[PDB]
Amino acid sequence: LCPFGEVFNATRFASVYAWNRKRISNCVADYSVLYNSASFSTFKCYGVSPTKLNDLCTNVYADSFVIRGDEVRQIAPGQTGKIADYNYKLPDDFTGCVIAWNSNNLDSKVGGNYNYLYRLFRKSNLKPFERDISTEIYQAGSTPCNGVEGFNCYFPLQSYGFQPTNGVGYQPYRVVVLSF
Amino acid sequence: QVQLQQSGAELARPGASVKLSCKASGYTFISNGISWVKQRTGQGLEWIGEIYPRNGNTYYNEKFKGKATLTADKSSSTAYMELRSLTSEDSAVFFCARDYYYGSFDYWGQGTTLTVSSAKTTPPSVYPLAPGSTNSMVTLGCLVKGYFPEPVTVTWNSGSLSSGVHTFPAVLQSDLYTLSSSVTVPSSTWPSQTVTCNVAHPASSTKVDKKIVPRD
Amino acid sequence: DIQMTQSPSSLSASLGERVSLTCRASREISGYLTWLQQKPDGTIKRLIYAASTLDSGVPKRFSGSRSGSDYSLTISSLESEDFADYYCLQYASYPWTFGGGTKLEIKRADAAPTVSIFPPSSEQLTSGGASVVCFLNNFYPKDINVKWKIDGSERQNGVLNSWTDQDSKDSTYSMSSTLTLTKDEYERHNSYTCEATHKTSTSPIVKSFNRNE
């Protein structure tokens, strides 16, 4: 029996820029129990059908992180935006499922939770399944930075602002991507 | 093609605020910083400040803190500079320019001339300047007094006289503009042949022709 | 803060002459220096960036160099289009700062002005105002002094002066000086005199008229 309970029920989720990966190998799992569960706001399967998930194969990958509700769209085969370009990219030939659920009750705090980070600046886009965790100051213009933070010399990581009374689009959503 | 298109020439009253625009097209607006530069007539260039449109971060020259406020609009790919509590000292040309990845400013807007004045549109008074009274050459003139705003165009004989003409830049006198123009021609041609200054003030739609007649 | 000290502020030169303009940075700028040219119409064009890199569409007579904290813009042989304003600009640190500029003008022989005095027109006198105009034309160099007198005594208040740019024909300067008085103030005096003092001579060029002539 697969340790999916460790992935979906972990108290702490990773920041999207430092997205967590957990490989699931010699075990059995009931993929249709998760699909019809009234716990997930999103369960989109690309390349495979969510009905025939049990009647299929290999090892599985479970990537997890937290993003804004209006960024759940970027976790798809051919998307653009700060998260899809600089944080987590799924290939066009992606075979797997993107799972998400509102975690406002868990990851928002009175006055704001700023512990969840995303990459805002980068000289280049990420390749599918690439994890970038470097912290190099970004030279936004012609003035050199010299490793010193200042105007147009920005740290690449920024904090999300998770407040409980935010609208659904600005609320935290826990994401689990299963790759096959 | 990369282009920065600034707002048209602007007139504002003292104490008032103005909002200048700098439209960027031919590249992705959030990629580069947009900076502003002030230049008073006959004076040097002054760095006002810069805005990075992607995050809205700004940096100002201490002399322009409070006076100017830079904002950006990702939706319309347009940069803005709001100038507050306007005084005659703020009358200058304002430029926007692009702070590229390397090489400092690569492209520049055309400029926006700002005039801070309480004056109303007034047509000039055109006076002839004839000698009171003889050399081989005679200097004649044209006094264009008390108009607003600038500019006026001055010609002599509909533009046919174009040698020995000096049109002076306007000076501010009693909150209105005044300038003069001189023309030097042979004495054998004046007053035998006619000499007339033609003055046009576009803003008040006035076109005046003053023939220089000798004094009595 | 980084102060860019640009010298000379003004420079007179001839065609084919070799000229160098300097910008001293008050602190280390590591070659992040731009040279700009402003033409008399106001158009700005970048000549050099990174202290020595020539921009595409800039002629080869232009070059940038650096000794220590002194950055130079050299024009190997001056052309007609080169008589313009030059500014340096540092971009090593925020706030970016400009040098004070260099006005490059055409050198020519000295010339005294042709002085002309004009009484107020009859038309102006009907309006209640009286301007007395004096032209000081085609002189070199630009430095000149004008003095007004009324019945032999200097009049320092009510005077406004205006200067032209270098003449396209002969490279001289001209200047207008205007004395504004009311029609009543004008009608109380007889002689009005404009005197010019210029390096070309120790004695002033004097022009006068008498009101009812």
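So for chain A, numbering is Swiss-Prot's, and the shown residues are 335-391, 393-515, in order.
Including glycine, each Cβ sits where the backbone N, Cα and C put it.
As recorded in Swiss-Prot, the features of this protein are as follows:
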VARIANT   A:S375 to F  In strain: Omicron/BA.1, Omicron/BA.2, Omicron/BA.2.12.1, Omicron/BA.2.75, Omicron/BA.4, Omicron/BA.5, Omicron/BQ.1.1, Omicron/XBB.1.5, Omicron/EG.5.1
VARIANT   A:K417 to T  In strain: Gamma/P.1
VARIANT   A:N440 to K  In strain: Omicron/BA.1, Omicron/BA.2, Omicron/BA.2.12.1, Omicron/BA.2.75, Omicron/BA.4, Omicron/BA.5, Omicron/BQ.1.1, Omicron/XBB.1.5, Omicron/EG.5.1
VARIANT   A:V445 to P  In strain: Omicron/XBB.1.5, Omicron/EG.5.1
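If you compare Cα positions, A:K417 (variant position) sits closest to A:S375 out of the variant positions A:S375, A:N440, A:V445.
Taking Cβ-Cβ distances under 8 Å and a sequence gap of 6 or more within the same chain, the neighbours of A:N440 (variant position) are A:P499. Put simply, A:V445 (variant position) is 24 Å from A:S375 (variant position) when counted between their Cα atoms. Its Cβ placed at the centre, A:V445 (variant position) has 8 other Cβ atoms within 10 Å. DSSP assigns A:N440 (variant position) to a helix.
In the three-state DSSP classification, A:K417 (variant position) falls within a helix. Annotation note: A:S375 (variant position) sits in a coil segment as assigned by DSSP. Around A:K417 (variant position), a 10 Å sphere centred on its CB holds 18 further CB atoms from the protein chains shown.
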